[PDB]
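Undergrad: There's a structure below that I have some questions on.
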Amino acid sequence: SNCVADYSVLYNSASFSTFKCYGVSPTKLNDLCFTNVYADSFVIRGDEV
Amino acid sequence: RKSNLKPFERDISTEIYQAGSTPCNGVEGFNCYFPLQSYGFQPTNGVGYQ
């Protein structure tokens, strides 16, 4: 929070595995901006994607 | 979608949608998005998804 939504570097990272979106579109990323983000960062097993 | 849609224009292009900076060029690859998706036509679903 408390920061400009720089969703460009959040998106163009080519080190991904599978691009899965659940509630939002990928074309208005830098346009549409949010209020607060509560991230859940954890490591999973390979067959759990 | 790539083009800006005009009303009442039939489009039959099955062109590979490029995700980022991946030149697909006829074949698939790293997130070469194939936009021609498929319908779920089953009686297994509900009554509003038919």
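Residue numbering in chain B adheres to Swiss-Prot, whereby the residues present occupy positions 457-506 in order.
Heads up, header says this was done by electron microscopy, 4.6 Å.
Cβ from N, Cα, C; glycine included.
Listed in Swiss-Prot as a mutagenesis experiment, B:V483 to A is described as follows: Increased resistance to neutralizing antibodies. For the mutagenesis experiment B:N501 to T, the note given by Swiss-Prot reads: Reduced host ACE2-binding affinity in vitro. Annotation of the mutagenesis experiment B:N501 to Y in Swiss-Prot: Increased binding affinity to human ACE2. Quoted from Swiss-Prot for the published natural variant B:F486 to P: In strain: Omicron/XBB.1.5, Omicron/EG.5.1. In Swiss-Prot, the entry for natural variant B:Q493 to R states: In strain: Omicron/BA.1, Omicron/BA.2, Omicron/BA.2.12.1. The structure shown retains the original residue. What Swiss-Prot notes for the natural variant B:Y505 to H is this: In strain: Omicron/BA.1, Omicron/BA.2, Omicron/BA.2.12.1, Omicron/BA.2.75, Omicron/BA.4, Omicron/BA.5, Omicron/BQ.1.1, Omicron/XBB.1.5, Omicron/EG.5.1.
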Undergrad: Spatially, which candidate from the recorded positions B:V483, B:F486, B:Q493 is nearest to B:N501 (mutagenesis position), comparing Cα atoms?
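TA: It is B:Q493, whose Cα lies nearest.
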Undergrad: Rounded to an integer, what is the Cα-Cα distance in Å between B:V483 (mutagenesis position) and B:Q493 (variant position)?
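TA: Counting only the Cα atoms, the answer is 16 Å.
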Undergrad: If I take the alpha carbons of B:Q493 (variant position) and B:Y505 (variant position), what is the distance between them in whole Å?
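TA: Rounded to the nearest whole number, the Cα-Cα distance is 16 Å.
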Undergrad: Counting only residues 6+ away in sequence within the same chain, which have a CB under 8 Å from the CB of B:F486 (variant position)?
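TA: Spatial neighbours, sequence-distant, of B:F486 (variant position): B:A475, B:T478.
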Undergrad: Hey, which of the recorded positions B:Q493, B:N501 is the loneliest by Cβ count within 10 Å?
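TA: If we count Cβ atoms within 10 Å for the recorded positions B:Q493, B:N501, the smallest count is at B:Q493.
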Undergrad: In sequence order, what residues of the same chain, 6+ apart, have a Cβ less than 8 Å from the Cβ of B:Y505 (variant position)?
TA: B:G496
